[PDB]
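Colleague: Once you've had a glance at the structure underneath, I'll fire off some questions.
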Amino acid sequence: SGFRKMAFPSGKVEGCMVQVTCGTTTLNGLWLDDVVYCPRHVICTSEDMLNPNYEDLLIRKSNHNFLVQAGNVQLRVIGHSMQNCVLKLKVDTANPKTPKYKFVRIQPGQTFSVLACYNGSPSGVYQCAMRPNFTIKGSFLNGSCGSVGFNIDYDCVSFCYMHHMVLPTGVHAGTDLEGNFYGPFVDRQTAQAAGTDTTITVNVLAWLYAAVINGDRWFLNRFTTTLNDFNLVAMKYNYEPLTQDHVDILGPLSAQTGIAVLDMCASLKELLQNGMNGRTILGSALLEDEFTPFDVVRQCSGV
Amino acid sequence: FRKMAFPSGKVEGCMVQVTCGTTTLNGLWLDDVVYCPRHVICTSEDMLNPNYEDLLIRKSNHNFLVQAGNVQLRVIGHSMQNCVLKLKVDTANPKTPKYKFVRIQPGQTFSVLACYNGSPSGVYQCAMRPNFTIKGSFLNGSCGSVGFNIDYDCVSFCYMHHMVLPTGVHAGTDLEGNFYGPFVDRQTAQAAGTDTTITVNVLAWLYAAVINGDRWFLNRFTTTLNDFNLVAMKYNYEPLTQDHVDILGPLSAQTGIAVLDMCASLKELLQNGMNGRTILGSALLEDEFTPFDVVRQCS
Ligand SMILES: *[C@@](O)(CO)[C@H](C[C@@H]1CCNC1=O)NC(=O)[C@H](CC(C)C)NC(=O)c1cc2c(OC)cccc2[nH]1
Ligand SMILES: *[C@@](O)(CO)[C@H](C[C@@H]1CCNC1=O)NC(=O)[C@H](CC(C)C)NC(=O)c1cc2c(OC)cccc2[nH]1
């Protein structure tokens, strides 16, 4: 019963957050085994960040230039390398609370939990989606760099995001844990625009099914649509196309509710053309697109 | 603005499962006591119309299975406190945080750590409604999940889950076992009173809008607290208390907008509507962010 934007429990990640400081620059790092991972622009001064030659700036640093604090303990750095936009500090102590983990690069439209941290201290946890334009609508303040995004399956933490940048529009950009940005962004102190921000259609459909499972059907209709005719209307409204894989992925929700996927497409088509007429769905006045089909299935299966 | 939960790790380290017969739910292990909903002692048929004092008389310490994961914690004492059971166990939890038990007011927010079989599953922010329900997300097996706030290093537990209502909202107790609202722990359909909008939180939201430069709704008027409360009630808004006025103090100081001037602005929004305008990008006035949440997300 109910449907809420839900994050994974954050404790396995909290036990890995540390504080990294180089010069007057401080941000968060992720301590796994005997390595601390953090945004490489920590090595930068304020003047460097405008056009940093990172390889040039890094070679001029020594292991002792990096102060890593874990709680009240300082960890001694005994090596350091760079992998794209991520710095890897070898420390002489393995983190005893390292969980089972993997690094993965998430696909646009997928969700993950963010543990927002400041000065190496966890501050809040929330769910995000990787948008089609590879930005995320995060909540991050000064000092949040190095905060990470993750999913958990059984006991294994899959890290997928590390935070680097806020755009002029107030959305956020970052990298995977191999240091590659999501999107066309660069770790330099410049104002950057993203590509056009399309709506994650398969997710909107999942959330409509969640609304039905929770007792709201006001937006359904007796009509159907073909997949192509739906996509024509969806693209007109800057929605992503729905693929046959999306249709299949929605199967379990369609089975649970008895609403054919293309019948829900016809409902969404009507909502796009007519608007919501001051009504709300699951408490929202907008069509929500940051819950995946699996997000809905795991909260609403059996209800 | 977004709902943000507290990091959940300090609470995760306290979740256990408690079973009596085939009835299983979650409990909270702090020091050498495990707290859980007292209906764990019920068979399914017992929960239709339970006499808990009589049911408990028939239970002894050795009838309670407490597990941290798969590891059993031997129960060495038990007692009932309102609608919660307290099981003394022979092991003090080494992960016990600094904590307190608090009873919150409508409008206050908290994080819920939803758990199943003693295993944390998800975390999300909830607000206590004026009708003493929360809009949670809870499946079978979720009872005994807790809600909490974290202040510095101290976990303040405020909620333990017991009930879903026919409308699909949730009800529960504080950690002394006293329900929020008129609800009882019985297998029966129970109705919550009509709900109202949480005025103090809408005001916090309007302050948040002003902080971010969105201030078209500020008007030239003020009001008294009494006159405002009487108007607000005709729009299904809660009356403000003195505590509400006080907790708006910091946002009022930050923006320079007196609390009663902002109340007069809200009154105009209620009486005249939004005129197809938005506030913080929304035609809806948000009532699930407290003044603390607004400060916590702006700094
Ligand atoms: C990190 O904490 C820095 O360590 C920080 C996080 C942002 C602070 C405010 N909210 C955030 O998410 N990131 C930055 O400060 C980055 C630093 C880069 C990677 C060197 N820069 C930006 O976020 C950035 C710079 C500019 C800009 O310039 C000029 C103009 C407009 C936006 C903008 N963002
Ligand atoms: C706990 O897991 C029980 O241990 C369970 C939580 C609900 C299950 C599905 N989602 C939940 O939030 N709580 C219950 O099952 C309670 C048990 C009481 C305390 C003895 N029962 C209800 O919440 C319940 C019973 C009825 C009902 O009956 C008749 C009719 C309508 C609603 C309703 N809710």
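The residue numbers of chain B are those assigned by Swiss-Prot, with the residues present covering 3266-3564 sequentially.
Using N, Cα and C of the backbone, Cβ positions are placed for all residues, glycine too.
Annotation comment: Swiss-Prot describes B:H3304 as active site, for 3CL-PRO activity. According to Swiss-Prot, the natural variant B:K3353 to R carries the annotation: In strain: Beta/B.1.351. In Swiss-Prot, the entry for natural variant B:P3395 to H states: In strain: Omicron/BA.1, Omicron/BA.2, Omicron/BA.2.12.1, Omicron/BA.2.75, Omicron/BA.4, Omicron/BA.5, Omicron/BQ.1.1, Omicron/XBB.1.5, Omicron/EG.5.1. The structure shown retains the original residue. The active site, nucleophile annotation in Swiss-Prot covers B:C3408, and the record cites experimental evidence as its basis. Quoted from Swiss-Prot, the note on natural variant B:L3468 to V is: In strain: Zeta/P.2.
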Colleague: Spatially, and counting Cα to Cα, which of the recorded positions is closest to B:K3353 (variant position)? Options: B:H3304, B:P3395, B:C3408, B:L3468.
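Modeller: Nearest by Cα distance to B:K3353 (variant position): B:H3304.
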Colleague: In whole Å, note down how far the CA of B:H3304 (active site, for 3CL-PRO activity) lies from the CA of the residue listed as 'active site, nucleophile'.
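Modeller: Distance (Cα to Cα, whole Å): 9 Å.
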Colleague: So which of the variant positions B:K3353, B:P3395, B:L3468 sit close to ligand 2, that is, with a CB under 6 Å from an atom of it?
Modeller: none
Colleague: Within 10 Å of the Cβ of B:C3408 (active site, nucleophile), how many other Cβ atoms can be counted across all chains shown?
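Modeller: Excluding its own Cβ, the number within 10 Å is 25.
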Colleague: If one measures from the C-alpha of B:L3468 (variant position) to the C-alpha of B:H3304 (active site, for 3CL-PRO activity), what distance in angstrom results, rounded to a whole number?
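Modeller: Between the alpha carbons of B:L3468 (variant position) and B:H3304 (active site, for 3CL-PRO activity) there are 39 Å.
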Colleague: Taking the Cβ of B:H3304 (active site, for 3CL-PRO activity) as the reference point, list residues of the same chain whose Cβ is under 8 angstroms away and which are at least six residues distant in sequence.
Modeller: B:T3288, B:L3290, B:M3312, B:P3315, B:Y3317, B:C3348, B:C3408, B:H3427, B:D3450
Colleague: Under a three-state reduction of DSSP output, how is the residue listed as 'active site, for 3CL-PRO activity' classified: helix, strand, or coil?
Modeller: helix
Colleague: For the variant positions B:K3353, B:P3395, B:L3468, which one has its C-beta crowded by the most other C-beta atoms within 10 angstroms?
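Modeller: Top count of Cβ atoms within 10 Å goes to B:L3468.
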